[PDB]
Amino acid sequence: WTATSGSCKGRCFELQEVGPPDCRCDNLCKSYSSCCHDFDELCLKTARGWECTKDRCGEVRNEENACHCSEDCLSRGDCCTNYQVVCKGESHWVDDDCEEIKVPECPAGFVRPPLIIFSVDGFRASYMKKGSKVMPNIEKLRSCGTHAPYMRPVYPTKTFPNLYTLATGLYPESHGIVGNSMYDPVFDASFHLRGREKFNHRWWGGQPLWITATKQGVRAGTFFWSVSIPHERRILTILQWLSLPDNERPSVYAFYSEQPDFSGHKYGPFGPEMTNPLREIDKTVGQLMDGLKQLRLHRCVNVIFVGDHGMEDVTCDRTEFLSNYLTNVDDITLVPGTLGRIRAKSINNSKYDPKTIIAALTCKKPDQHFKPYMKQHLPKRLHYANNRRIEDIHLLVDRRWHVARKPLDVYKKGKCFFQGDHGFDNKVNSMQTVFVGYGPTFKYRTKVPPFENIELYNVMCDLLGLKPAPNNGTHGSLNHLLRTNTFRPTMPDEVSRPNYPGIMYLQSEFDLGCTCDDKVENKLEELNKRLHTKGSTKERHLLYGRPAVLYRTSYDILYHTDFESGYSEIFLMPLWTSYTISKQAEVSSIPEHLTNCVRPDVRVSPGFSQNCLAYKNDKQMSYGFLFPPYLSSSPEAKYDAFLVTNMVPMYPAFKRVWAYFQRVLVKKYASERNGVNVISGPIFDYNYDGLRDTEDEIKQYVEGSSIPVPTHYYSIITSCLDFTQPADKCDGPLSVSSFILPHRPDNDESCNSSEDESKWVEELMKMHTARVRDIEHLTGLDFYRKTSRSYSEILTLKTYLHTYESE
Ligand SMILES: *[C@@H]1O[C@H](CO)[C@@H](O[C@@H]2O[C@H](CO)[C@@H](O[C@@H]3O[C@H](CO[C@H]4O[C@H](CO)[C@@H](O)[C@H](O[C@H]5O[C@H](CO)[C@@H](O)[C@H](O)[C@@H]5O[C@H]5O[C@H](CO)[C@@H](O)[C@H](O)[C@@H]5O)[C@@H]4O)[C@@H](O)[C@H](O[C@H]4O[C@H](CO)[C@@H](O)[C@H](O)[C@@H]4O[C@H]4O[C@H](CO)[C@@H](O)[C@H](O)[C@@H]4O)[C@@H]3O)[C@H](O)[C@H]2NC(C)=O)[C@H](O)[C@H]1NC(C)=O
Ligand SMILES: Cc1nnn(Cc2cc(C(F)(F)F)ccc2CCC(=O)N2CCC(CCS(=O)(=O)c3ccc(S(=O)(=O)/N=C/N(C)C)cc3F)CC2)n1
Ligand SMILES: [Ca+2]
Ligand SMILES: [Ca+2]
Ligand SMILES: [Cl-]
Ligand code: NA
Ligand code: NA
Ligand SMILES: [Zn+2]
């Protein structure tokens, strides 16, 4: 109930929300059906429109008017945004030459530069270039301020997850808005764009920017706008708030536009009908900037122009139907469209079996346009699993396609209407969106590389002098956007220091069931090999310092001619293995006599070693090596690669992948990049939280042993950004690509896996591309500790994702 008999007189667009049953006058009151009876009359004036004309200049103030052109309007803060242009001979902001904003030029009484977030729904990244002729205000912001070529959204590339990520710095799995539609099995409640459940605060986790601000004494405008409030009124409202007394005036504001998304769905991303929405958004930006100029705030305020996601061509004829694959289609519930999420229709149906559903949806049609996954098997870069609102079965849909349950869902929602959609994998080029920063705190005429939207919350906090709530950004990685207010972090402290074991065990102390034909024998070279075991080549293979271990454990550094490792006594394998392969390196074979060779490591106790008998007995499990024997520097050095301390458990299906990577791709990358440094290792994430498992979280061991089975294998592949310098003699910035491969007992993910590995392995690896930061979370290791480069530059490097998309 709402007693709508209260009044909005003196309350239009009030900032504090008054509680039920009292009636509301805030910018969301319409969405709750809660506005006071006179809200439209008093707060949504439209009389005479949005622009001054020559005949209105110096008029007598008429309070019915939407905006004012009377002499008093500037002091009242309610002039039409073109008032000074029409009535005082001033220029529009867009017609003024760009001039660097070296310091904030703010009115007296401003404690900090305000921040205005100008958010646009469905604003695809390529609109900045492709629409530039029709968007002169936006183009001035972009060219004179700080811009990225694109900004990466979060998956799913839908509106509610992305706007909330922008607000919080959190992945959807952590903030809880995992889709525009959701079922929470604990609440037994459904969240939908239509209806009232979405207003319940229990859905919305983390701490959004407006709350972070308010808790730290920084006043915030209300970010949300009911759809019926015209954009001109949203801008005039912000400009009015900026005219409030110092003790009442907010420091942070958001504008939101439903365009160009609304038209994009109807017309496709580049339909000819899209020009007009882009023009109208640009006009709105011009109103804001002219309005700020009138208030002498255009060189005071920091402006962010930012999108939530892009827009792809999608039509209803490009729909896959689950009814063509499943006999049991009426026993499932599907969340459909540009992603799929499947659960049982009834929790009482004991016949429901996810394994059978997955198999029925796997590689069944030659050009099949979706791929099913258990959520823990999704690419780790999506960070889309650790929430009870995310169904176990997920369908990753190809760009340009939909999935639906039955055809009647698509023609009873007899043809269709729409030409655009979004939601796909967040590395897809059509899903990328925009970022521009303009103001005293941003840099001048500066391009920055693409970055992820999870990073922006920290920067918005920096811009307002706020301490960010705990989030998934890497604070510092966007310092290069800012003139001032940079955040200067310190590297994390190493928690566990390594042991450096020497030769401590005799061969006969080992009873591991291993064998090797290595009984083949010099003072010159005996000293030389001792030096290699003491670390004499470590400078070549450990180029950026050893990784730091950020948790309590027991591990050993092991040195070798061709590679260095940090060997875990607890997990009985390396945490990391580091090696450098020059451009001129030669690939060799595993010699016949060493095919099944595994050698005890006399530096490491039998008790802290793997054993070969476990692998013989485990009929499902084989092994591979972290440092590849194919890339040994010499036949004598190759023996090091068969140490038991370089062995890791691998399913035979996975060994196909790993062997191709090691034998073919590493050398290819070294040839292309002028040497590479590789750091490889295991990952254990049995609870799919994106974080390193403790020992007691491990669900699978090599049969009969205490050898834990990794859920994934990573590699970090680093070289010189200036590829005219070899990786091992690089003077400047670095270049990286990484992956986190799922350690699966089949290659069902790869529909062409019966073919030669040259036709499918690299496609797999691209799908499982990763940031170094992702590997850091999953391992508790901290990389790049010892470089010549600034720490903030290294943080940027660690957040890089190699996406493998064209320009
Ligand atoms: C991305 O950034 C974020 C933010 O930094 C990282 O997320 C954090 O990760 C931590 C580890 O997973 C996690 O720490 C736990 O916090 C528990 C207290 O949590 C509440 O309070 C916080 C603070 O206000 C609040 O933010 C939380 O919000 C979550 O839950 C609500 C629902 O109540 C949601 O609305 C909200 O969206 C959010 O959900 C997300 O996180 C939860 C986990 O908290 C997930 O389950 C959801 O799916 C969703 O992802 C909470 O309201 C605290 O109780 C935990 O302590 C247990 O574990 C430690 C291990 O160190 C152990 O020592 C303790 O004894 C304790 O164990 C006991 O409870 C166990 C479980 O019942 C039981 O098994 C044991 O036997 C013990 O009795 C823990 O410290 C932190 O909350 C989240 N924060 C957020 C915002 O998500 C995230 O990791 C980053 N991601 C990556 C990839 O880097
Ligand atoms: C999602 C989401 N997450 N964060 N935001 C805010 C935001 C953040 C940022 C950025 F970049 F800075 F981060 C820019 C612009 C905005 C404003 C978006 C806006 O005006 N919109 C129009 C209203 C619409 C639906 C509202 S509703 O579902 O009916 C509803 C839903 C929920 C609520 S609520 O209960 O108040 N939500 C509370 N929390 C904690 C988010 C109200 C509501 F009306 C959303 C789009 N939106
Ligand atoms: Ca959107
Ligand atoms: Ca984990
Ligand atoms: Cl296979
Ligand atoms: Na085996
Ligand atoms: Na396959
Ligand atoms: Zn949309």
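Here chain A follows Swiss-Prot for its numbers: 51-463, 466-573, 576-591, 617-886, in order, are the residues you see.
Technique stated in the header: X-ray crystallography, 1.6 Å.
In case you wondered, yes, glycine gets a Cβ from its N, Cα and C as well.
Taken from Swiss-Prot as is:
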- 98-142: domain 'SMB 2' (DOMAIN)
- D171 to N: Abolishes lysophospholipase D activity (MUTAGEN)
- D171, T209, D358, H359: Zn(2+) 1 binding site (BINDING)
- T209 to A: Abolishes lysophospholipase D activity (MUTAGEN)
- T209 to S: 15% of wild-type lysophospholipase D activity (MUTAGEN)
- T209: active site, nucleophile (ACT_SITE)
- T209, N230, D311, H474: 1-(9Z-octadecenoyl)-sn-glycero-3-phosphate binding site (BINDING)
- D311 to N: Abolishes lysophospholipase D activity (MUTAGEN)
Inset, instruction - For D171 (mutagenesis position) and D311 (mutagenesis position), determine the Cα separation and express it in whole Å. - result: 5
Legend entry - Conformational class of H359 (Zn(2+) 1 binding site) under the three-state DSSP mapping: coil
Legend entry - Long-range Cβ neighbours of the domain 'SMB 2' (98-142) (under 8 Å; 6 or more residues past either end): 282-283, 285-286, 289-290, 292-294, 336-338, 340-341, 343-345
Inset, instruction - Could you tell me how far apart, in whole Å, the Cα atoms of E573 and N576 are, given that 2 residues between them are missing from the model? - result: 8
Legend entry - Per DSSP, three-state class assigned to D171 (mutagenesis position): strand
Legend entry - For the domain 'SMB 2' (98-142), the number of residues DSSP places in helix, strand and coil: 13 helix, 3 strand, 29 coil
Inset, instruction - Would you find the one among the recorded positions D171, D311, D358 whose Cβ has the most company, meaning other Cβ atoms within 10 Å? - result: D358
Inset, instruction - Find the Cα-to-Cα distance between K463 and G466 in angstrom, rounding to a whole number; note that the 2 residues connecting them are absent from the deposited model. - result: 10
Legend entry - Coarse DSSP state, helix versus strand versus coil, of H474 (1-(9Z-octadecenoyl)-sn-glycero-3-phosphate binding site): coil
Inset, instruction - Starting from the 1-(9Z-octadecenoyl)-sn-glycero-3-phosphate site formed by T209, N230, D311, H474, give every other residue of that chain whose CB sits within 8 Å of the mean position of their CB atoms, in sequence order. - result: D171, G172, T207, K208, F210, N212, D358, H359, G475
Legend entry - From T209, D311, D358, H359, the recorded positions whose CA lies within 10 Å of that of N230 (1-(9Z-octadecenoyl)-sn-glycero-3-phosphate binding site): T209
Inset, instruction - Have a look around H359 (Zn(2+) 1 binding site) and count the other CB atoms within 10 A of its CB, chains all included. - result: 32
Inset, instruction - Sort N230 (1-(9Z-octadecenoyl)-sn-glycero-3-phosphate binding site) into helix, strand or coil using the DSSP assignment. - result: coil
Inset, instruction - List the other residues in this chain whose Cβ sits within 8 Å of the Cβ centroid of the Zn(2+) 1 site residues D171, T209, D358, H359, in sequence order. - result: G172, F173, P203, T207, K208, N212, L213, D311, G357, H474, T485
Inset, instruction - Take the C-alpha atoms of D311 (mutagenesis position) and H359 (Zn(2+) 1 binding site) and report the distance between them in angstrom, rounded. - result: 9
Legend entry - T209 (mutagenesis position) versus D358 (Zn(2+) 1 binding site) - Cα distance in angstrom: 6
Inset, instruction - Sorry to bug you, but what's the C-alpha spacing from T209 (mutagenesis position) to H359 (Zn(2+) 1 binding site), rounded to the closest Å? - result: 7
